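Down below is the structure, laid out as structure tokens.
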Amino acid sequence: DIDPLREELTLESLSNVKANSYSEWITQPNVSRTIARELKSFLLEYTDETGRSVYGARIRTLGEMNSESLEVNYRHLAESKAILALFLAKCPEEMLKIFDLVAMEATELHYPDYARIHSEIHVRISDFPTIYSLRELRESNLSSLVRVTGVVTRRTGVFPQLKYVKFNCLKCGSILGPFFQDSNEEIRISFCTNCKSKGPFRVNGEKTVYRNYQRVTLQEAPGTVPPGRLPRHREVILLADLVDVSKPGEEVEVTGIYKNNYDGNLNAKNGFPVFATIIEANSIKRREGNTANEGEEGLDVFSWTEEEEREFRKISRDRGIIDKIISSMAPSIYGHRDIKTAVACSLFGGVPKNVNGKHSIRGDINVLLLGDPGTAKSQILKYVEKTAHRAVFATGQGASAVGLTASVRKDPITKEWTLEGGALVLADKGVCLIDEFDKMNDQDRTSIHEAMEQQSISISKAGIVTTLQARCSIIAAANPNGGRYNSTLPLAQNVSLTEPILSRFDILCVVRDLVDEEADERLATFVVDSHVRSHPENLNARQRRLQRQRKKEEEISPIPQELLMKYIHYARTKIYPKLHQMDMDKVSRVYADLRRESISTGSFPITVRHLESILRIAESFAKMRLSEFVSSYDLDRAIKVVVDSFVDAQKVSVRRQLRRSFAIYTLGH
Amino acid sequence: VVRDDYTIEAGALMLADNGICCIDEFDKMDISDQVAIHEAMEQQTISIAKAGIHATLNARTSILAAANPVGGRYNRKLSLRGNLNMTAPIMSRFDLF
Amino acid sequence: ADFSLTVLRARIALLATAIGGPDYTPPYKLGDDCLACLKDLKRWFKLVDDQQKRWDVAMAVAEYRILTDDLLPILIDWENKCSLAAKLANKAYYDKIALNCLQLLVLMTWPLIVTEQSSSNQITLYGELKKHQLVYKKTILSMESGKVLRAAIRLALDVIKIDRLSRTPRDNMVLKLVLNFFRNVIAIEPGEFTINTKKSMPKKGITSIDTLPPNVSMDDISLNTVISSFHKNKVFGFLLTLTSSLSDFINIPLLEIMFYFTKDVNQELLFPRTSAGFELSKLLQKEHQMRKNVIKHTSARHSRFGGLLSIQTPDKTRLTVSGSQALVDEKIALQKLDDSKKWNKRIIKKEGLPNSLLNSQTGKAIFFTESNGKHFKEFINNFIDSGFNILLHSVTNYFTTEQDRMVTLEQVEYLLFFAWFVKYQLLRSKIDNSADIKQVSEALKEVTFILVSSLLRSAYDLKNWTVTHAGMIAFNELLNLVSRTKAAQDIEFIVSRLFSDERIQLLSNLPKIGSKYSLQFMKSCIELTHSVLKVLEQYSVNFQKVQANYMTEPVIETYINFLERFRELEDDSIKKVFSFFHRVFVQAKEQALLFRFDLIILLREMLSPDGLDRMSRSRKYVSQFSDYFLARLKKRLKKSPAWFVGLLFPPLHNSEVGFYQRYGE
Amino acid sequence: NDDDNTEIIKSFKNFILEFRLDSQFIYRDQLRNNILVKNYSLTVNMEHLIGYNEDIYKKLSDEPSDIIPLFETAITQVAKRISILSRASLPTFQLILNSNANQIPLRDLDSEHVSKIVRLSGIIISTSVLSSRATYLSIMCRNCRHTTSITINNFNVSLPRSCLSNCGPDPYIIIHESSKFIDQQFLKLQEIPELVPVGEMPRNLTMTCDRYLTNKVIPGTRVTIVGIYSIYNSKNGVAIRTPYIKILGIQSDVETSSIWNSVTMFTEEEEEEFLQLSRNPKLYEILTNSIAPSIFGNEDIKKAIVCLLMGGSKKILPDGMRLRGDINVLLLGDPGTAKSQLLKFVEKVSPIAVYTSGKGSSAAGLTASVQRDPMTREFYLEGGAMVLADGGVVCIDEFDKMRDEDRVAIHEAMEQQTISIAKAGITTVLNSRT
Amino acid sequence: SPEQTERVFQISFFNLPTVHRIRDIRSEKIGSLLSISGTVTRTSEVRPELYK
DNA sequence: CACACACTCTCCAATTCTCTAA
DNA sequence: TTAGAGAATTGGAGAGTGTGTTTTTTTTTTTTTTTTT
Ligand SMILES: Nc1ncnc2c1ncn2[C@@H]1O[C@H](COP(=O)(O)OP(=O)(O)NP(=O)(O)O)[C@@H](O)[C@H]1O
Ligand SMILES: Nc1ncnc2c1ncn2[C@@H]1O[C@H](COP(=O)(O)OP(=O)(O)NP(=O)(O)O)[C@@H](O)[C@H]1O
Ligand SMILES: [Mg+2]
Ligand SMILES: [Mg+2]
Ligand SMILES: [Zn+2]
Ligand SMILES: [Zn+2]
């Protein structure tokens, strides 16, 4: 009594392939129905290690965001109904074509009529278990799913591409059948149903539907490219909801379908029957974080789950959360709590302000690590590159005026001018880290002056006249004149910089590597223990390695590093603290004292941009407590940071007088 | 950085990644060119921001440097720190002399 | 209609998954209700392909791999389950599903034919279904190395164990089933290509003939793999015991098998008459001599060098020819002047049966490995010494009764089987002396001579050439046998007396029509005629009168047309032709019958350095014949100048002039 | 189908003739007032179209490219009725739209919007020369010499493949003498700086306007557009085609005057506010405190920035000698003194201005640069910051960090008010009075 | 398992009696097995030939 | 556009096939 | 059995249709990086 064309199989039965290819098996109607029900049952019945329905939590977020794309983790298929994980790797172009319909029905169970919001859902497969460089791809990958790493090197505009097309025949019918269009090659039809002979056509205008299209040239990552040998590339194609996901110069990781097609230009110039190859992208991830890490799944390492936001809210009300977070900045670097304090403030930032639309104030905190050799100035900066959301690193003679900032490119083909963004654009809403800042050329170093305060880059070159945004915090590391700090001199004589750039930095840290027989025991003990703990030879393995990684990390740090990375991004994106105005007498007397004692000739350039700094730093401490309001304890911690950093920059001949004069502000916390 | 789009041309410290870069005439090297190795000696990476090509590159290289005193003769009246035009930032990078 | 096709595919795919699977605990497990699924699939084959002549079920059972993924594993596991028990010496249930698996193997492997009576849907699928049959043969021969052929002989042993008398017809049926299974696995053979000719050719021809599926090589299907898998699975020992145990029901399947794997083996490879390196070397020296002749015809400078010749001719007028080679060689100049002509006269050029010695190229040879070649020759030597004599005696009775029912396929597989075995066993007894000739003594018995001669006569009279060709082959072999036994020593005289009037006229007419048919037909007529004339000469009704029945222009025409193919002939066949021309010239003094121009061109084209090899035994007697021919031609021309036109044209029949032309008073 | 178009047309004639608020027939009156001064267009505010009959707005917004050109003919039929005596001609009227639909950010335009009326905003970075599109082709056959014509409306037609009445496969030539044409202009619009996503280059659209919307803007102006987001099949991927906007209504935000020969574009309700303000006895106190109100002190710098925003007076002598009327000011000083915050303020108060950094600048990028056009392969001249800022203020921050070769290019443009060029066979003196 | 294809075999001859230079190349040796010594200036992507 | 090449379509007569009487 | 008259199929003339073709490419300005100035 069942319809013979409708009848179905079992999970036992799918493995017994009985067709000449997976392509031919997956497309048979009874097989297709069985696959759909299995994939449906995976999304409905799978639950987390904690026992929550993770794909319910993903579907909630899908329909609330009105997102068209559902993230699915490949490990969750390898851990349950694993033949589906196998077919998905072997022939994704047919398997995803079913799993997109199953995902539509899985979300429509939750949100009836979501069809009126999007007609279709796309599955963004994540954490695919094997990875290739672009050099390692071979013909045996064709039509299979790949995961691949590279630098997105060109990224064309976003265009409407035709998706469903009817055709007009010139001879007869305005209705040739609706071809779904393949994103690789022309329609090539050679026939008409309304007239059974060859003839001309026009693409029909009664109905069509469009999808967004964008190519991306993806090249090998220069740290995996063997030196002196050329980087390889591939064309990548991004379709609807994947367009505009990555910016030129990011290290990107793609999952997608490796495909090939005939084109005559290859066959013409190469003289062999050779086919061009294209990765149709199915998901994209950006290779931020430390990357030598198993504990960090998903397409976005700085996303949080609801059980993670609730954990941030819990710890944010720990008494002493600021001093726990500060102790967790570079937890394997001993001492330097003033640098860790300055790094914490710069890494959370203040609040940017606009006043009636007329005027604006800088919210980012800039930091100068000035000091002696072998003192973790460069290790502190390399830690902030792992820890910050968007970050860029640059060094001395390796950084130019317009490799920072921005430059104008001339195309070789269309051969008119365009902008390429520098390090202060690619770190926008983020940090730029400038190692050996004293050893930059003055012509290169003075490119930063606009991006410090106005947080913009105003180019007028080659008839391009415009302004980019450049809201970075800048952290810089430098050595004094002669390579060593000389404590009897004023700051303006210890350094080759000048007042306009020294005043743009709004925390200064001076590091003196003085000999002491007990601090050098405490430091040497910590460094010896840090080598033994970090040694590369010191309930299944993919989980079992995480209990030892957690053991070793929590010896050093008050807070897990994975939690602190997400806690910082959360505090930067959600929290924007306001001021109660009870500060007026403290901050005004601090500024008046700091200005009056700055009559000394070579002293630090305390300026109105250094009153304004106390207000930024107070907002950064309120962000660390995850508060929407600055307290008087944040105003005291900020005045202590700014007064201590001013007093530590003075010559030993007046440091006693200044510690004695400022005691009500230095001893305030 | 090479053009005509910009790209990376590998240098002596990258071509020796996971091996030894041997540098002769070291004291006769211009100090403006000497300072370029301070990241590659210690942080073992070269990082770049020029035109349209920001980058970070491996330089996991041991350095062996040969030098002459300023004046040719090792002035035996002086500690090593005075015979040689090097400053504390690079003098502290070499493990032993 | 197309809904019916996709519902049929869906129903058969759901039956195909219902049979069983690897179990994954791999050891294939029977599905519950497997017998009912097998019986239902047999019902599907019958109740569609018999009832509606469609082939659609037989096509779609290959799509879902039922043979290679279910029927083969089921038979091979059941074979192991019975082998183990025999070495220990519900099995009554598993018998029924083993039998029904063999039943479906025979249905799926059954030979395909296309005919006038063929369906519009069968002719559509024919060329495709031959590919799936090629995959079935590869899989049957290689899947666990022919263990399924071992399972087939086991199902035959199950009925060989019970007596020749006390057996039931429902078991003699199983014997015929197993024999039909082997003939099918043998006679899966790669298909014909076919083109629609309603629309004329483009500026290239048929750019590939290659009728093979994506994962089959030509070697996976060859008799080498067949012989290998038969010897490893003791199939030959089964066939040999079976063909000896004949002391009616099965004789015709058994002859069919012996035809289907003797057909394309030219026997001479079975007798050789560092060795492979010496053989390679001699052939490279012949190709070197050919390339030396091509180099002697090629430009000593580049293609563009441009030298241009003018040839003065009678009537004191010019032609022109390009190329440095033409300047020095007058013969090359005239050859080039003919080569460039843009005219060609239109040529004229010429059924359900397998490719065989009737149809395959004269040069074709199948390359046995050295173990395969010894395993084959030892099998057929045992078969000849045991069972050929009784097997031929049995089927020649069954077909002397019942002649009119033999559709052309039975008629060929009888005639060719008779000829091939008698030729092989004559040749074995030529080289080996311990081979008896008289082991095939049945071939000359009066009942078989009468059958072969009747059958050829009826095929000639009904104009069925494929059967007349097969008749001519078998008659040529019977004549070889008669001549051999006469030389060895009254049955010779009985057959030799039996053709005196009418078969003489038939065998004289055969070469007169020969010029209208394929090279293999002309070859057979020439080998037959050589043998006949050698017999009648040895016996002496009147040699002069009977050979004068052959000395007529139409025979000389087919001899010239066979000799035009000489670049692909062998020295044996050229020696047969020139023996006949020597017979016409010297023994008859007929010589005017051969003076026509077609022979003069053909002698030059083969006596040329570009023609026959100079070191060939074949060239020596052509050179000798040509010297005698030109002497008699010079004499005739000096005596009668009109012969320059008479040599250009066919001969006359106006009486007085026709006699004078032929003999010179 | 032409029964259906006749009902759509009849329903919009009745919108013009019946739509009234208070005593006044505001679209009949606007048509007549536009006919007399000879602009053949109507501006329609879409809240009024929704108020009259929402089914018409539904029709219009479902498929604009097929309904806009039906409302243009409905406007012409009313334009004849209200301005010519029957039984005793006008061109095809333009329809211009005003809207308060939500602005779509320029980067959020995607396949969901193709063929829809879309309102957005941006900075005009470029304007082309005018080009001629046809609105009426006169037509004649090559072979039989039959003659006819093709009315054209410029949304999403070509020469007929058949003679209309062997006459041939492509029979028609255009009679240029009897054809009629309209102006078309291309703009390019960048998105607004405060709407660019983090770390991206500001995105760009090309777009087209025609008739009375041409010349209504200049490079650097901030505009809001209403238009049809649409596609064209450029020859410059697969099954892919380029997006653009058919502009239906430019609306410049501050009444920044566009291409403008000082003409009297002000209105009496603001001119009488200015003519009272001029006569306030405290006016220079009011304007001084209105400069950068969040910057404390610097009173003389504010007083001088007020002088710079007015300038002096330009003079032209009977000698032919030209006197500079523009005032130039240098803020030379210590760090953190509000020099750059005052430059970022004068960029916003001045009706035309450009902020730039001397370190981010070139001689060519400041004055004018010679480009090479990739199609003609000819050189052509493009204006830099001094030409973009012409008639206004250029703010040059970090003027001490400008290269000595780049600072010198400014010497002519600060005194003689020109940019002289002699490059690639171009030579000109461009005006630049800043 | 699915069906797995025909395997293609790369026969790799080596250790020839003699080596030719790029300047020794002559069309007379077309279709014959040589060995060639040289230095690589460039290498292309690894691309798929349509073989069968 | 117009003029060569590439390629298909269609008709006509030239040749060979088949049957009959001399 | 030859030979000659009438029937069928194939070759190719030639008419018809359809497609591509010009073609360049340095020069002159503007920029951004290395190094040799
Ligand atoms: N306080 C510290 N605690 C632990 N390790 C340290 C400390 N100070 C320095 N080190 C280690 O010693 C090395 C020197 O740090 P590094 O960041 O390279 O020095 P630096 O301060 O930037 N000096 P320099 O490059 O010469 O200006 C690194 O391997 C650090 O890990
Ligand atoms: N007088 C002031 N009144 C109000 N805010 C001020 C004042 N002076 C300085 N500031 C603020 O402090 C910062 C000064 O930076 P900026 O205006 O860029 O300094 P600048 O004069 O251009 N100095 P510089 O670029 O170093 O030569 C801005 O955020 C100002 O709003
Ligand atoms: Mg360092
Ligand atoms: Mg400033
Ligand atoms: Zn059609
Ligand atoms: Zn006409």
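Chain A is numbered as in Swiss-Prot; the shown residues are, in order, 173-710, 738-868.
Determined via electron microscopy, 3.7 Å.
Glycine is treated like the rest: Cβ placed from N, Cα and C.
Here is what Swiss-Prot records for this protein:
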- A:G543, A:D544, A:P545, A:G546, A:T547, A:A548, A:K549, A:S550: ATP binding site (BINDING)
- A:493-700: domain 'MCM' (DOMAIN)
- A:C364 to Y, F, S or H: Loss of activity (MUTAGEN)
- A:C367 to Y, F, S or H: Loss of activity (MUTAGEN)
- A:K549 to A: Reduces MCM2-7 complex helicase activity. Abolishes MCM2-7 complex helicase activity; when associated with MCM5 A-422. Reduces MCM2-7 complex helicase activity; when associated with MCM3 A-415 (MUTAGEN)
- A:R676 to A: Loss of MCM2-7 complex helicase activity (MUTAGEN)
- A:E392 to K: In allele MCM2-1 (VARIANT)
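Known features from Swiss-Prot, placed on the structure.
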residue : record               : CB count, 10 Å
A:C367  : mutagenesis position : 13
A:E392  : variant position     : 23
A:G543  : ATP binding site     : 22
A:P545  : ATP binding site     : 19
A:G546  : ATP binding site     : 12
A:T547  : ATP binding site     : 19
A:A548  : ATP binding site     : 20
A:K549  : mutagenesis position : 24
A:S550  : ATP binding site     : 19
A:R676  : mutagenesis position : 23
Of these recorded positions, A:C364, A:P545, A:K549, A:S550, which are close to chain B by the rule of a Cβ under 8 Å away?
A:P545, A:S550
Coarse DSSP state, helix versus strand versus coil, of A:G543 (ATP binding site):
strand
Given the recorded ATP site (A:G543, A:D544, A:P545, A:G546, A:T547, A:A548, A:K549, A:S550), which additional residues of the same chain have their Cβ within 8 Å of the Cβ centre, ordered by sequence?
A:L541, A:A649, A:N651, A:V683, A:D685
Inter-residue Cα distance where the pair is A:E392 (variant position) and A:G543 (ATP binding site), in Å:
37
Take the Cβ of A:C364 (mutagenesis position) and count every other Cβ within 10 Å, whichever protein chain it belongs to.
19
Could you state the CA-to-CA distance between A:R676 (mutagenesis position) and A:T547 (ATP binding site) to the nearest Å?
24
Round to a whole number and give the Cα-to-Cα distance in Å for the pair A:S550 (ATP binding site) and A:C364 (mutagenesis position).
70
Looking at the recorded positions A:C364, A:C367, A:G546, A:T547, A:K549, A:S550, which have a C-beta within less than 6 Å of some atom in ligand 3?
A:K549, A:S550
Whole-number Å only: compute the distance from the Cα of A:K549 (mutagenesis position) to the Cα of A:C364 (mutagenesis position).
73
For A:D544 (ATP binding site), list the number of other Cβ atoms lying within 10 Å of its Cβ atom.
19
For the recorded positions A:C364, A:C367, A:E392, A:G543, A:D544, A:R676, which sit with their CB under 6 angstroms from an atom of ligand 1?
none
Structural state of A:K549 (mutagenesis position), classified by DSSP into three states:
helix
Distance-selected recorded positions near ligand 5 (C-beta under 6 Å), from A:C364, A:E392, A:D544, A:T547:
A:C364
Cα of A:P545 (ATP binding site) to Cα of A:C367 (mutagenesis position): how many Å, rounded?
84
Residue among recorded positions A:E392, A:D544, A:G546, A:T547, A:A548 with Cα closest to the Cα of A:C367 (mutagenesis position):
A:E392
So among A:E392, A:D544, A:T547, all listed as recorded positions, which is physically nearest to A:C364 (mutagenesis position)? Use the C-alpha atoms.
A:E392
